[PDB]
Amino acid sequence: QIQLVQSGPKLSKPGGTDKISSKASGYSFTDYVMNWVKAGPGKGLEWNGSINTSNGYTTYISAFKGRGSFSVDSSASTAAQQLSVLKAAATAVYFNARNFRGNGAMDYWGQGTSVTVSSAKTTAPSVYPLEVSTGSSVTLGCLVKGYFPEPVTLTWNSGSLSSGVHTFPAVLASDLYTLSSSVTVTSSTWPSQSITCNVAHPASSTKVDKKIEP
Amino acid sequence: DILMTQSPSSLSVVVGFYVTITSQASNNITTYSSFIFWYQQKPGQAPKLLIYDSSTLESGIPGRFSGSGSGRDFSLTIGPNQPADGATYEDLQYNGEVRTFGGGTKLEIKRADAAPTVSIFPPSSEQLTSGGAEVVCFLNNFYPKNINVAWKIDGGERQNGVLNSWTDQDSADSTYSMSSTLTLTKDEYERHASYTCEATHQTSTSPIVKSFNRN
Amino acid sequence: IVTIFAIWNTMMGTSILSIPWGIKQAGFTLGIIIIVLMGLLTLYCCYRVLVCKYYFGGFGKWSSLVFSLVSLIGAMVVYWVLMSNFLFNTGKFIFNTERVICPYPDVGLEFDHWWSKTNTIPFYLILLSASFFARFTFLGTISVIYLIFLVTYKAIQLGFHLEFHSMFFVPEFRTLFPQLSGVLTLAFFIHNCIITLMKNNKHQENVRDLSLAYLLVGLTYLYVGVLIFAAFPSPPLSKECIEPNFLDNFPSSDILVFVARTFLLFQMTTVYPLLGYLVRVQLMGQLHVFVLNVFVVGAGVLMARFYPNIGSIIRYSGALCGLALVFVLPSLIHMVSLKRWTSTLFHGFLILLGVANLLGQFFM
């Protein structure tokens, strides 16, 4: 089971620096080539350089000569990438991907690393359960308001409630995010059972449970 | 530096039908096997390799994906469509010292029209005791994407203080969804009684309205 | 004359099929200087002869025969390894492609086709000579002439490139300069049959004919490998890719590749009975036996089934042999048979370089 797993989401200060890693497992690390890709908002993907591991040779794209710096930890079977002195424009998702020469495109990719470049301060989220105000099916909600930066993970009843769920994407308003999610369960299920909202914000060490009551 | 002009930029297709996505290279990306590839990327997911060397099909990818072309003009076809194809598609060249991508092609699955299921939520008690108050109004599982929502405070079409959000096309029922949360203050929220959420859509000449009275 | 051509023909054969790789190890602008420098020493060493009779006495004795043997032991192993690579590819060409590949290492139709063992049965029977040489010689001239046609016509099919300086390319002054020197010593696989041949022609300044054949063979090797190294698709593919055997960078079915592998397979097949049974049996002796043939066949059989990195053998073999007969014995014999100004210093250096080459291979 080939697998590239990347580091977590990073919040970089303007001018600050960071280092992004990708841990390979499931294949001989030196028989393949490691590549890095950038995904700006709406804009397409941008190849930003690649490195052979058996001989340590890298190749960049001139647009990135001076931001990306490539490493390989041949023993740990991981490949790193260093981005130095960031500005608002470098805020994107950075993918890393495998490549065998010739007989191959990039066949296996990492899950992605989201980098946010902002001087704002990390705030913890405030969670508010959306009570219902009458016979069909009922829909519940959970409102996450006033948080930063942007991971946050939202589940219902610890994940044992997956169907009928809509997790909406965060929206930025005055250097704070606000998020909302809904579940629609049967009238015979609620409020007979207990449905709670599980919000997590790992940057602020925040874990909240919020039970929806009438 | 090779430019990959990809067309069309957007594209809608009904289920059970071809889509013909095309790529046009500025130089020639053929070296002896032609070096173009097709990728698929769903939101928040890593891109997925569909076709390597222009016409050879990856393992695990369904046979309904076909690739053709050589030299400078390349095309990708999805035989019959399923809702699981709702994503963005990019083409890549691995032939020059500066690898380039295409502009992307956003596929939209066209399904039978479907009206939204609307529901409205008043502020919570925990919200007010800390100050402030917001009114949420969910529009779930509708088609097509185009929809408009107008607020009313005691019949007054209020437009300041609104924040919307939209889900990408659902990969099972090919529907959309939207959350509009109207945010006021605890002190301005209590200066009224009736808060309504009006939603108009292709499916109805008469807009769907969900309302409530504060007390 | 006939003798230059004769010397050029014998020196060639497989030896060359592992040159671009040596250059990839050493570097482009460095490998060229290695080939030139190695070519002067090798031609210079061939000059210093005026075999066993000249390496007899002086307390050492048959130490040169074991070293001479190693040169013979490893050539038998290379053909065994090379035959399976050529035999199996010949087979895979069955009736029920201008492609360059970086092959993946670690080495119904599968499983059963690659055995190397099926090869042993035809070889054992033939190892029992004059007929094999009659059938031979003729096939070596065709193969090296065809092979150089291929190198040319394949390089014209796509070659140019080159950027000098990295992922696609390789540094010009790589540190693996000693492995090429090790592989390159065997390139001069004659330092053991010159004096038994040089008098067979009309003799006397003889020296010019010896030098010219090296320049030809120097140029033939140098022409080859440059085109391969300078033409390999470095911007799609990359260097590094050129696995020691240069034809290995071609897949399962190339009609030009197939013809060249088969001529080599026919060439080596006729040369191997004659190389083992006619040569190795004599040097060792210095139903009767039928067990010495087993160890040469067995070592090469196990080698080919296990680790079949050809350049891993043309460095040790060609380098351990080269330190011996190629370089330790000429300077010492000249010195011993001197009966200075700077001749001993020069000679001692060359002895040091021989030991450096063997040392160099151990150290990455």
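The chain as shown is numbered from 1 upward.
Header lists the method as X-ray crystallography, 3.2 Å.
Note: Cβ is positioned from N, Cα and C throughout, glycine not excepted.
Swiss-Prot documents C:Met11 to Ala (Swiss-Prot position 118) as a published mutagenesis change and attaches the note Loss of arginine transport. In the structure as shown, the Cβ atom of C:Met11 (mutagenesis position) sits within 10 Å of 23 other Cβ atoms.
Around C:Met12 (mutagenesis position), a 10 Å sphere centred on its CB holds 23 further CB atoms from the protein chains shown. One mutagenesis experiment catalogued in Swiss-Prot, C:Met12 to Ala (Swiss-Prot position 119), is accompanied by this note: Loss of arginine transport.
Residues annotated as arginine binding site in Swiss-Prot: C:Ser15. Look at C:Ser15 (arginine binding site): DSSP puts it in a helix.
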**Message:** Using a Cβ cut-off under 8 Å and a sequence separation of 6 or more, which residues in the same chain sit near C:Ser15 (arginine binding site)?
**Reply:** C:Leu186, C:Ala187, C:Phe189, C:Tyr221, C:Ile314
**Item:** Deposited-model gap closure distance - 4 residues unmodelled, Cα of C:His165 to Cα of C:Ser166, Å
**Value:** 7
**Request:** Determine the straight-line distance, in Å, between the Cα atoms of C:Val107 and C:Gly108, where 18 intervening residues lack coordinates; round to a whole number.
**Result:** 17
**Fill in**
End to end over the 15 unmodelled residues, the distance in Å from the Cα of C:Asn96 to that of C:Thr97 rounds to 17
